[PDB]
Amino acid sequence: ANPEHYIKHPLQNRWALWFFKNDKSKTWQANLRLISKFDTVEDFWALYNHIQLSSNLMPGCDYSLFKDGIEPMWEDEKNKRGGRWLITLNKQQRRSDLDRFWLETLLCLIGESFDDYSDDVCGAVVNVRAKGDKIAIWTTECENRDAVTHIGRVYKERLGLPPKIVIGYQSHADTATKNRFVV
């Protein structure tokens, strides 16, 4: 049997998608819920086309997709010394750019679009807030400039951001209660 006809195309890693819903009755970690995991091309699209778009999510909810074994928390061993490539979005970009940016974010991860430094990526997070939405790509170490910079430069080009726009990178240790890199 020739394999192309009947086998799902496997991804290089198995990913886990998380959902967060703000509820003051529970603690923050208690509001984190793992939705599903996948490791094939077909199983990702089956899950993506089955969940609501982040534009359609209630303000205060988050989507998170991380490599299996890494949890969307800075306390995780692969996140204590890392950081995020942060993209800030205004209220009008919710309609125009939020959904296409998040899908491109997902594709750059499951597609390992960052060459050798794709191992340094931990996951991605999109937060839907009323004051403005955020999309971030998390990395495992903030002190590897060659790794963090190349990821930010490839990320900015894949989103189509013009050189007039500038994105920053913040360490989890600094951000948890400025920009370490700029591209």
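Sequence positions for chain A are given in Swiss-Prot numbering; the residues included correspond to 29-205, 212-217, in order.
Quick reminder: no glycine exception, Cβ is built from N, Cα and C everywhere.
These features come from Swiss-Prot:
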type    : residues      : note
MUTAGEN : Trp56 to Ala  : Abolishes mRNA nuclear export. Impairs nuclear pore complex reprogramming. No effect on interaction with PML or viral Z protein but reduces binding to the mRNA cap. Capable of AKT1 activation. Does not impair interaction with HHEX or HOXA9
MUTAGEN : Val69 to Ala  : Reduces interaction with LRPPRC. Abolishes interaction with LRPPRC and abolishes CCND1 mRNA export; when associated with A-73
MUTAGEN : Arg157 to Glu : Abolishes binding to the 4ESE element in mRNAs; when associated with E-159 and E-162
MUTAGEN : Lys159 to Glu : Abolishes binding to the 4ESE element in mRNAs; when associated with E-157 and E-162
MUTAGEN : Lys162 to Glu : Abolishes binding to the 4ESE element in mRNAs; when associated with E-157 and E-159
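Here the Cβ of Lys159 (mutagenesis position) has 8 other Cβ atoms within 10 Å, regardless of which shown protein chain they belong to. Gap check: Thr205 and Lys212 flank 6 missing residues, and their CA atoms are separated by 12 Å. The most densely surrounded of the mutagenesis positions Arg157, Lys162, judged by C-beta neighbours within 10 angstroms, is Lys162. Comparing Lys162 (mutagenesis position) with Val69 (mutagenesis position), their Cα atoms are 26 Å apart once rounded. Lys159 (mutagenesis position) falls within neither a helix nor a strand when secondary structure is assigned with DSSP, and so counts as coil.
The Cα atom of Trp56 (mutagenesis position) lies nearest to that of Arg157, taking the mutagenesis positions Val69, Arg157, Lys159 as the candidates.
Under a cutoff of 8 A between CB atoms, and with a sequence separation of 6+ in the same chain, the neighbours of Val69 (mutagenesis position) are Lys36, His37, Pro38, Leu39. Counting Cβ atoms from all protein chains shown, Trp56 (mutagenesis position) has 10 others lying within 10 Å of its own Cβ.
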